[PDB]
Amino acid sequence: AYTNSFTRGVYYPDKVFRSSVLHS
Amino acid sequence: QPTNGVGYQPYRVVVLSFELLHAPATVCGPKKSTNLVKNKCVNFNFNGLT
């Protein structure tokens, strides 16, 4: 039995603040 | 046994592991804190980041 995740399940990779940046 | 050769004797071990993250400190060294200062060029330390 299935459904599709779309773009679910991203999470904060580290305890650092950043802004206006395309981090990788 | 107390009669064992030096390498065959028991030894106690401790390993200390440090959670040295970019996160709130909770164990810190035997060190003081100053007042905070604003709008002036200063040397600074926060939680061991200088």
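In order, the residues displayed for chain B correspond to 498-547 in Swiss-Prot numbering, which applies throughout.
The way this entry was determined, per its header, is electron microscopy, 3.5 Å.
Note: Cβ is positioned from N, Cα and C throughout, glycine not excepted.
Features of the protein shown, as given by Swiss-Prot:
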VARIANT   B:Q498 to R  In strain: Omicron/BA.1, Omicron/BA.2, Omicron/BA.2.12.1, Omicron/BA.2.75, Omicron/BA.4, Omicron/BA.5, Omicron/BQ.1.1, Omicron/XBB.1.5, Omicron/EG.5.1
MUTAGEN   B:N501 to T  Reduced host ACE2-binding affinity in vitro
VARIANT   B:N501 to Y  In strain: Alpha/B.1.1.7, Beta/B.1.351, Gamma/P.1, Theta/P.3, Mu/B.1.621, 19B/501Y, Omicron/BA.1, Omicron/BA.2, Omicron/BA.2.12.1, Omicron/BA.2.75, Omicron/BA.4, Omicron/BA.5, Omicron/BQ.1.1, Omicron/XBB.1.5, Omicron/EG.5.1; May enhance affinity to human ACE2 receptor
MUTAGEN   B:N501 to Y  Increased binding affinity to human ACE2
VARIANT   B:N501 to T  In strain: 19B/501T
VARIANT   B:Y505 to H  In strain: Omicron/BA.1, Omicron/BA.2, Omicron/BA.2.12.1, Omicron/BA.2.75, Omicron/BA.4, Omicron/BA.5, Omicron/BQ.1.1, Omicron/XBB.1.5, Omicron/EG.5.1
MUTAGEN   B:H519 to P  Increased resistance to human covalescent sera neutralization
VARIANT   B:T547 to K  In strain: Omicron/BA.1
Neighbouring C-beta atoms (10 Å sphere around the C-beta of B:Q498 (variant position)): 6
B:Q498 (variant position): nearby recorded positions from B:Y505, B:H519, B:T547, Cα cut-off 10 Å: B:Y505
Between B:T547 (variant position) and B:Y505 (variant position): CA-CA distance (Å): 46
Under 8 Å by Cβ from B:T547 (variant position), same chain, sequence gap 6 or more: B:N540, B:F541
Neighbour count (Cβ, 10 Å) for B:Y505 (variant position): 8
Between B:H519 (mutagenesis position) and B:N501 (mutagenesis position): CA-CA distance (Å): 47
List of the variant positions B:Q498, B:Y505, B:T547 facing chain A, defined by a Cβ pair under 8 Å: none
